[PDB]
Amino acid sequence: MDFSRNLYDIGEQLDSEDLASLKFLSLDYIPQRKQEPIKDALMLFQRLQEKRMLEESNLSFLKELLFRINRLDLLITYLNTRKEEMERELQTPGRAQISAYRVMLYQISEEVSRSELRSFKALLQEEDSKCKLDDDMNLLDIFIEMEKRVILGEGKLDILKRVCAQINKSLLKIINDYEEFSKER
């Protein structure tokens, strides 16, 4: 069990989409403007090592990240970890290290189709003029922009709900389920 080699091996299997997803899911530990020099997954893992979030004896955050981005394949191959274990662990109060808010936004981005993404842009433009949007941006990029313009955040979900309600009930459900548990605390 060579820890450094394993991190490299995992990183080699992660693609550009995975990197962007992992960066998003790491936002409340590695701020948005500090992610620029992070060019591959191993560099992300090394930043997490520097922050003592990832160590030979501390794999929980790496496992949580890989689970949330649905790389169950890499969890099996490189970390001998099953979906069943992760569901049990992350359902235990206090175990998850990614905020429920950040997971909620990521889960919206997983659910949204290509056509729904076009609708999101169009509907957001009706609700807001502060965001700089373009057709190349994915939904995570849109969320980052909404956060930059302070129209999205924890406890600032009005615009997100107004847009999602017009796209698909499935999205509003994700938000409402998150809100209910959050207020429950």
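According to its header, this structure was worked out by X-ray crystallography, 1.5 Å.
Cβ coordinates are placed from backbone N, Cα and C, and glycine is handled just like the others.
Swiss-Prot annotations:
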- 2-80: domain 'DED 1' (DOMAIN)
- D73 to A: Abolishes binding to FLASH. Induces NF-kappa-B activation (MUTAGEN)
Cβ packing number for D73 (mutagenesis position), 10 Å threshold: 10
Residue distribution over DSSP helix, strand and coil in the domain 'DED 1' (2-80): 51 helix, 2 strand, 26 coil
